[PDB]
Structures are given as structure tokens and as C-alpha cells.
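**Student:** First the structure, then my questions, so here it is.
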Amino acid sequence: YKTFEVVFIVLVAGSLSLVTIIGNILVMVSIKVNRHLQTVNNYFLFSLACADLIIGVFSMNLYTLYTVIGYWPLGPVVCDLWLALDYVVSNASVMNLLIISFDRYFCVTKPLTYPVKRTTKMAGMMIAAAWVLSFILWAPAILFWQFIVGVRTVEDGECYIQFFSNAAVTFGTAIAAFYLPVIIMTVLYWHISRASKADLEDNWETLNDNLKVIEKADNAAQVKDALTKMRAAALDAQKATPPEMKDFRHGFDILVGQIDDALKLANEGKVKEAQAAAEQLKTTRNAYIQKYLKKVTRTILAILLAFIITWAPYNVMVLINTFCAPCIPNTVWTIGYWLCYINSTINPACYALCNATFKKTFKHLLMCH
Ligand SMILES: C[N+]1(C)[C@@H]2C[C@@H](OC(=O)[C@H](CO)c3ccccc3)C[C@H]1[C@@H]1O[C@@H]12
């Protein structure tokens with residue numbers, strides 16, 4: 001079965017690399033070719049997509065060659081450049097997640113001061129500072145530690161970080177570069193989720209949700225559920241208010257008067273007309289939303305959970321490796337490493353495949369024009 005496993009591993013690894021490259025390239029190009037996708041969040045996600053792209057192109061393929069061949073074939077220089085590369089990139093991705101978490105935390109805790117300084121140049125300076133800090137932290141030690149000590153203990157055919165020859169050093173690295181950032185992002189997400197936990201915002205949110213659910217509906221029950229719940233939220237949104245009060249009160253009545261005419265068509269047997277009243281509900285909605293004036297936290301939690309779940313096994317393998325070396329076979333190390341790579345694979349699916357503008361931009365990129 002070992003001969004079969006070589007082929008299966010090559011196919012699975014190459015497939016994962018290709019999916020990573022295609023996804024992150026789609027994200028980056030989508031952000032660059034669409035101005036509507038040019039915000040601070042999409043700048044942070046742009047840098048994250050760049051790091052995941054570098055992991056998909058260089059790290060996955062070189063590690064696949066390393067494990068499949070059984071030893072390092074490219075030499076010591078390419079080994080040091082590879083280790084420094086994926087280590088710097090991974091560090092920059094971690095501090096990028098920290099940047100996103102602190103950015104959202106300051107958005108929810110300082111609404112009257114932070115958003116005015118939240119511009120494009122500031123986000124670019126933060127990203128550049130993250131990449132430079134990662135390079136300074138990891139590149140000189142990995143590349144030049146052998147010259148600092150005066151001897152290269154990495155024999156021919158091997159490829160590993162030299163100063164990681166001691167287990168406690170690797171464990172301290174795991175604590176400083178993973179566990180503490182994970183705890184920081186967990187506390188920050190805790191305060192953000194407790195901050196989102198105002199009423200009329202949730203009412204109108206429910207309205208624009210179910211109103212599009214009517215259009216996306218495949219069968220008949222979805223239009224009735226979205227209708228009824230949207231109308232409970234519509235009346236509860238009518239009683240709440242931020243003579244303009246008579247017009248505010250006269251948006252929901254002219255809304256409901258036709259709403260019951262739509263639900264009347266929802267129970268008659270022909271749902272195509274009931275769904276055809278949606279655009280009219282919208283052109284009536286515009287007059288109210290003119291005088292009227294979370295998904296982001298969901299995305300953040302998705303990315304954070306992807307990072308933690310994909311990077312936890314390797315780090316617990318380090319913690320166990322401190323006091324027991326035979327407790328972790330080589331295959332297990334390969335599995336954990338590859339999961340840490342899988343983070344970059346599943347990263348674009350946590351924000352790109354859940355945003356409508358990203359969907360339309362993807363469709364626009366994969367079509368004729
Ligand atoms: C590419 N990896 C698979 C390598 C091994 C792991 O290293 C870590 O988990 C440590 C913290 O234990 C780490 C090092 C640098 C940056 C972030 C984490 C995951 C990533 C990271 O670039 C290395």
C-alpha cells in the first residue's frame with residue numbers, strides 16, 4: 001500500500017496547493033479590480049490572502065517534496081530560505097489576525113474616535129509594520145544562527161531550525177508566537193461579541209434579511225416564514241422610533257397594507273406573484289429607509305476558529321514533545337504541519353464565499369469579461 005500512498009499523497013497535496021492558490025488569487029484580484037471591495041477590512045484580508053498565497057505556492061510544494069522524497073534534496077541554502085520564508089509568513093499572518101481583532105475591538109469600544117482614523121494609509125502602515133516585524137523576528141535567526149554559533153548542526157539531507165534543537169526553546173516559541181496571540185484574540189472576540197450583544201438596527205436587519213430570503217426562496221414555506229417573521233419585526237420596528245413621526249408611522253402602514261395582499265397570494269396557490277411583489281416592497285421600502293438614516297463579527301469568528309483549530313495539534317505536539325520525544329511519531333508531525341498549511345486553504349472560504357460582493361466579483365472574473 002506504500003506505493004499507493006505516495007501517489008495518493010501527491011494527488012491530495014497538489015490538490016490542496018492548487019485550491020489554496022486559486023482561492024487566494026481570486027480574493028486578491030477581486031479586491032484589486034473592484035472599488036466596492038476596497039475597505040480596511042478588505043485590506044487586512046488582502047494581506048492575509050497574500051500570506052496564504054505564499055504558503056500555497058512555496059511552502060506546500062517544498063514540504064511535499066521533502067516528505068515524499070524522504071529527505072531534503074535542494075540543499076542547505078534553499079532549506080534556510082524555506083524555513084525563514086514560511087516562518088516569517090506565518091508570523092505575519094498571526095499578527096494580521098491580531099490587527100483585525102484589535103481593529104474591530106477599537107471599532108466597537110471607541111465609536112466616536114477610532115473610525116475617523118480608520119483609513120487606507122493607516123491600514124497599510126499596520127500591515128507593512130507587521131510584515132517587517134515578522135521578517136526581523138524570524139529571518140536573521142533562522143538564516144544566520146549557524147554563523148552566530150560557528151557551526152551548522154543540520155546535516156546533509158536534513159532541514160530544520162538549528163536553534164530549535166532544544167525542546168524548551170521550541171515550547172517558548174509556541175507560547176510567545178501562538179498561545180498568547182490566541183488568548184488575546186479570544187478575549188478581544190469576547191468583548192466584541194459581548195458588545196454586539198441597537199434594537200431598531202436588529203429589526204431593520206431582520207427586514208432586509210427576510211426580504212431577500214423571499215427572492216432566494218426555492219419552495220413555498222420560505223416565503224411564508226420570511227413574510228411572517230419580517231412582519232413581526234416590521235411592526236416591532238414600527239413601534240420603535242429614533243410631523244416626521246407621522247410619516248415614519250406611515251411607512252409601515254403602507255408597507256403592511258400591501259404585505260397582507262402578498263401573503264394573500266402566498267396562500268392562494270400561486271407563489272410567483274407573491275414573490276413578484278418583492279420589488280414593489282423594495283421600491284416602497286426606499287421611501288422609508290430614506291428617512292431611517294453581526295456579519296462582520298461572524299466572519300472574524302470564522303477566521304479565528306479556522307486558525308485555532310488548524311494550528312492547535314502541532315502546538316500540542318510541541319508541548320508533549322518537551323517532556324516526551326517518542327510520544328509523537330514523524331507521521332504525526334507531518335499531519336500537524338500539513339494542518340497548519342490547511343489553515344491557508346480554508347481561509348478564503350470563511351469570508352469570500354459568504355460575501356455577496358465577493359460572489360459577484362468571482363462570477364465576473366470567471367466569465368468571458
Ligand atoms: C508553517 N508552519 C507550519 C511552521 C510550523 C508551525 O509553527 C508554529 O506553530 C509556531 C508556534 O508554535 C509559530 C512559529 C511562527 C509563527 C507562528 C507560529 C506552524 C507554521 C509556522 O511557520 C511555522
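Think of each number as a place in line: the chain as shown, counted from 1.
Determination method: X-ray crystallography, 3.0 Å.
Cβ coordinates come from backbone N, Cα and C, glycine included.
According to Swiss-Prot, the record shows the following:
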- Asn41 to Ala (Swiss-Prot position 58): Nearly abolishes signaling via downstream effectors (MUTAGEN)
- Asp86 to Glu (Swiss-Prot position 103): Reduced affinity for acetylcholine. Abolishes signaling via downstream effectors (MUTAGEN)
- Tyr189 to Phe (Swiss-Prot position 206): Abolishes signaling via downstream effectors (MUTAGEN)
- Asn315 to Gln (Swiss-Prot position 404): Reduced affinity for acetylcholine. Reduces signaling via downstream effectors (MUTAGEN)
**Student:** Return only the integer: C-alpha distance in Å from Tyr189 (mutagenesis position) to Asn41 (mutagenesis position).
**Tutor:** 16
**Student:** Near ligand 1, which of the mutagenesis positions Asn41, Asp86, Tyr189, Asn315 are found, taking a Cβ distance under 6 A to any of its atoms?
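**Tutor:** Close enough to ligand 1 are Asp86, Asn315.
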**Student:** With a 10 Å radius around each C-beta, find which of these mutagenesis positions (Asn41, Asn315) has the fewest other C-beta atoms nearby.
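**Tutor:** Counting other Cβ atoms within 10 Å of each of the mutagenesis positions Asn41, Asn315, the minimum falls on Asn41.
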**Student:** Do you know offhand how many angstrom separate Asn315 (mutagenesis position) and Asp86 (mutagenesis position) by C-alpha?
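**Tutor:** With distance taken Cα to Cα, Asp86 (mutagenesis position) is 16 Å from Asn315 (mutagenesis position).
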**Student:** Identify, in sequence order, the residues in the chain of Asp86 (mutagenesis position) that are 6 or more apart from it along the sequence and have a CB within less than 8 Å of its CB; answer 'none' if there are none.
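**Tutor:** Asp86 (mutagenesis position) has long-range Cβ partners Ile54, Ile55, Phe58, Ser59.
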